[PDB]
Number of protein chains: 2
Amino acid sequence: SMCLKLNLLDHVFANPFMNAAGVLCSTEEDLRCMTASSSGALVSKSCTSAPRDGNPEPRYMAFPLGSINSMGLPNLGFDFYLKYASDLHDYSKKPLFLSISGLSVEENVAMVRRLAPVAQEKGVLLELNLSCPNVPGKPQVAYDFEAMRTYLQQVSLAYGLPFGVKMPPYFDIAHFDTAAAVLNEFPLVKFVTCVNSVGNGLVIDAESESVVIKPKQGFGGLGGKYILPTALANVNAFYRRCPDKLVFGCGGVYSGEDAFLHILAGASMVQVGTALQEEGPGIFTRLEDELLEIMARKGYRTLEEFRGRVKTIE
Amino acid sequence: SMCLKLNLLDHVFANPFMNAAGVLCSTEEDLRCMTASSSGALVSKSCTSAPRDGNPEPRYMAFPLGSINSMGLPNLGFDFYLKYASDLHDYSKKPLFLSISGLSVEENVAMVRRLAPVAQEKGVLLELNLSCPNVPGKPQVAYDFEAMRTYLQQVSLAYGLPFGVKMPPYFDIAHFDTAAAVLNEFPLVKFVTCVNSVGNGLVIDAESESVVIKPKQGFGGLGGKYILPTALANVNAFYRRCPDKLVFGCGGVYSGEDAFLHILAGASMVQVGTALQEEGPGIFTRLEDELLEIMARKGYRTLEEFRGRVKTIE
Ligand SMILES: Cc1cc2nc3c(=O)[nH]c(=O)nc-3n(C[C@H](O)[C@H](O)[C@H](O)COP(=O)(O)O)c2cc1C
Ligand SMILES: Cc1cc2nc3c(=O)[nH]c(=O)nc-3n(C[C@H](O)[C@H](O)[C@H](O)COP(=O)(O)O)c2cc1C
Ligand SMILES: O=C(O)c1ccc2cc(CCCCc3c(C(=O)O)[nH]c(=O)[nH]c3=O)ccc2c1
Ligand SMILES: O=C(O)c1ccc2cc(CCCCc3c(C(=O)O)[nH]c(=O)[nH]c3=O)ccc2c1
Ligand SMILES: C[As](C)(=O)[O-]
Ligand SMILES: C[As](C)(=O)[O-]
Ligand SMILES: C[As](C)(=O)[O-]
Ligand SMILES: C[As](C)(=O)[O-]
């Protein structure tokens, strides 16, 4: 109660909230809007070496229970986000994370080598997106554990500084164990963000008998209400398996209560995607007020009092 | 004159609706209740060779958006379900499916060897559950493609008659492609039921700060509203990839509209889990009336006029 400020990764944050990568963070306008908001931090749109237009529209739709997207990695290119980080962002306002999602390991290594001096000079933080396009005959990198171990080996070497990793959801305990073990081989991986969208859902409109996004025959990643228990499970699974890392929660946050659950499950930062897309950046003042109210009601004065303290039965 | 009738797998169904395995189907009382209902078919609780008590309670909980469970395969044992199939079920009322979920390939083989003559004589239909664990610390069988191929080879050889398979959801296009390719190696796999519960979610209660089920530190499979776009994607993905098989839809059905979406995605039968657990078997008359109303509004007279006809954009 009182104030939500916290310290992590050799930075100070006013509160644990931030946007999820890809939401309100693609253009200079969007990054300035996130900076002006009451969020504790912001993350940039995942970038590639070159600018991309992304997929044809419609490519995002939202509904009462959440959203579906197949954006196709539309972004202004790494040079722009790096310039934002190195010249434009006002670090006095809040910390900045830069998300990178190159289409190959080599692309990622090349970007991280460029980011490193800006990281050292300005304190921009790297979130490596371990989600991928479809390559027939090949699953996304975080779903291929030896591939994942390679990327991280090369990035760690190339980058040489503390970073984090944006994960897709897993649905199987053995996968939790294997994925966490991979991540725990890398001491430079200081945070784990759980989760990216639940992959390849399909929303159909009954009146028109049609899928609602154009790309990929309507198939796209799900966010929002649909995915909150999945997200909670991933946050908690990695919190338990990676005691020497931070876990950032992402998925299904619409209220301070939802944020409270993510923090109980183990989240240090709490990222907001769908709900921010649909409500706008005003959501951050609401979420902070709601979280402080729940804390006050419960007698909690700090996040640390309850982070990771979800109770099990017997 | 509109009609919900189907004729598949050598059987006639009054309508496409049935329970999802595990819901209202464990005991003789359950089975007789499902038989008495308006459903077009029923499926028994997934069985093992020996009776099982399942996991400690609480092991199922439901909420406005769906359910979580870790039941632990509680069942009366194979001999009970076989007896029900052989001696007790009134086939004049509707078709019966028997679900099996042995804990090893050998257990499944033993069961289907003994089921075969009753399948031939009485027409009971086998649904093989491929979300069984096999070796603990390995993923569930359907998430291990080699194990899945082995189970299907062995069961095909032992059983020798058309059967179907119950699949977990997949979230990666590469997995849809691999999984369907595996299935398409087995000509006796005549139907594919998509989907089982979305694995290892975690529901947390904010007031008590506690998980809501006891087993597995609160981790369990998700059903209900959470999972409908995941279910639809899997139904459509297998419908497109397995043109010589039927697809049965399961997941997130609460209304005739939800059923209509399943059917547009490619579903033949439509199974009802969570919603049936919550509402009871009266749900089947409501689903039939609701589906018929949508069909009337659109001018459709039979299910075939729209099964699989979901539209894509462009
Ligand atoms: C429109 C849109 C674009 C996104 N783009 C990215 C991205 O560039 N990088 C990434 O890591 N995740 C991206 N995501 C995933 C979100 O960061 C987040 O993991 C997901 O939407 C789940 O959170 P939610 O339930 O709050 O929406 C995107 C999501 C949306 C809805
Ligand atoms: C209480 C409970 C028990 C279940 N037991 C089984 C089972 O024995 N075999 C099986 O194939 N699926 C089982 N399932 C999964 C359901 O058949 C179904 O695939 C899942 O609940 C998703 O459908 P829904 O959204 O309608 O709940 C069970 C589900 C619940 C809720
Ligand atoms: O040609 C296509 O249809 C297509 C479709 C999807 C593609 C996806 C990628 C990787 C997406 C990474 C960024 C991202 C996005 C996104 O930008 O679509 N959405 C999301 O929910 N999570 C993310 O991490 C990269 C290329 C893609 C290409
Ligand atoms: O006692 C054990 O060591 C033990 C052994 C094997 C176990 C196997 C399972 C698999 C559950 C299959 C049935 C099933 C269930 C279930 O009965 O829990 N729930 C669900 O959502 N889908 C299903 O398909 C679940 C729990 C199991 C526990
Ligand atoms: C707020 As926008 C269209 O740049 O994500
Ligand atoms: C157990 As207390 C003082 O947070 O209600
Ligand atoms: C209706 As029951 C407890 O046998 O699933
Ligand atoms: C024409 As067909 C339903 O047998 O693929």
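Residue 1 is the first one shown; counting continues down the chain.
Structure determined by X-ray crystallography, 1.4 Å.
Using the three backbone atoms N, Cα and C, a Cβ is placed for every residue, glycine included.
Counting every protein chain shown, 13 other Cβ atoms lie within 10 Å of the Cβ of B:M2 (variant position). The natural variant B:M2 to T is recorded by Swiss-Prot, whose note states: In allele DHOD3.
Quoted from Swiss-Prot for the published natural variant B:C3 to R: In alleles DHOD2 and DHOD3. In the shown protein chains, 14 other C-beta atoms lie within 10 A of the C-beta of B:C3 (variant position). B:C3 (variant position) carries neither a helix nor a strand DSSP state and counts as coil.
A coil conformation is recorded for B:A21 (FMN binding site) in the three-state DSSP classification, outside any helix or strand. Non-local contacts of B:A21 (FMN binding site) by the CB criterion (under 8 A, 6+ apart in sequence, same chain) comprise B:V43, B:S44, B:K45, B:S46, B:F97, B:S99, B:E127, B:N129, B:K166, B:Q271. Swiss-Prot lists B:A21, B:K45, B:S46, B:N129, B:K166, B:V195, B:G224, B:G251, B:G252, B:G273, B:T274 with the feature FMN binding site, giving experimental evidence as the kind of evidence.
Just so you know, the Cβ of B:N196 (substrate binding site) picks up 27 other Cβ atoms within 10 Å once every protein chain is counted. According to DSSP, B:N196 (substrate binding site) sits in a coil region rather than a helix or strand. Per Swiss-Prot, the feature substrate binding site maps to B:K45, B:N69, B:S70, B:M71, B:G72, B:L73, B:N129, B:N134, B:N196, B:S197.
Under natural variants, Swiss-Prot gives B:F63 to V with this note: In allele DHOD2. Within 10 Å of the C-beta of B:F63 (variant position) there are 16 other C-beta atoms, taking all protein chains into account.
The Cβ of B:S86 (variant position) lies under 8 Å from the Cβ of B:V118, B:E121, B:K122, each on the same chain and at least six residues away in sequence. Mapped onto three states, the DSSP output places B:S86 (variant position) in helix. Looking at Swiss-Prot, the entry for natural variant B:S86 to I says: In alleles DHOD2 and DHOD3.
Per Swiss-Prot, natural variant B:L98 to V is noted as: In allele DHOD3. Under 8 Å, Cβ to Cβ, and six or more positions away along its own chain, B:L98 (variant position) finds B:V43, B:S44, B:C47, B:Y81, B:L82, B:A85, B:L115, B:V124, B:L125, B:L126, B:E127. In the three-state DSSP scheme, B:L98 (variant position) is classed as strand.
The 10 Å shell around the Cβ of B:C132 (active site, nucleophile) contains 23 further Cβ atoms across the protein chains shown. According to its DSSP assignment, B:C132 (active site, nucleophile) is coil. Annotation source Swiss-Prot lists active site, nucleophile at B:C132, citing similarity to another entry.
In the three-state DSSP assignment, the secondary structure recorded for B:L222 (variant position) is strand. Annotation of the natural variant B:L222 to I in Swiss-Prot: In alleles DHOD2 and DHOD3; the original residue is retained in the structure shown.
In Swiss-Prot, a natural variant is listed as B:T285 to R, annotated with the note In allele DHOD3. Here B:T285 (variant position) comes close to B:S38: these same-chain residues lie at least six apart in sequence, with C-beta atoms under 8 angstroms from its C-beta. According to DSSP, B:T285 (variant position) sits within a helical segment.
Among the natural variants that Swiss-Prot reports, B:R301 to K is described with the note: In allele DHOD2. When other Cβ atoms within 10 Å of the Cβ of B:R301 (variant position) are tallied across all protein chains shown, the result is 12.
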Lowest local Cβ density among B:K45, B:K166, which the record lists as binding-site residues, within 10 Å: B:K45
Among B:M2, B:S70, B:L98, B:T285, the recorded positions whose C-beta sits under 6 Å from ligand 2: none
Packing count at B:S46 (FMN binding site) (other Cβ atoms within 10 Å of its Cβ): 26
CB within-chain contacts under 8 A for B:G252 (FMN binding site), separation at least 6: B:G66, B:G223, B:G224, B:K225, B:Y226, B:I227, B:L228, B:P229, B:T230, B:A231, B:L232, B:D258, B:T274
Interface-proximal recorded positions, chain A, C-beta separation under 8 A, candidates B:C3, B:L222, B:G224: B:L222
Those recorded positions of B:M2, B:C3, B:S70, B:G72, B:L222 having Cα within 10 angstroms of B:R301 (variant position): B:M2, B:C3
Other C-beta atoms that fall within 10 angstroms of the C-beta of B:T274 (FMN binding site): 28
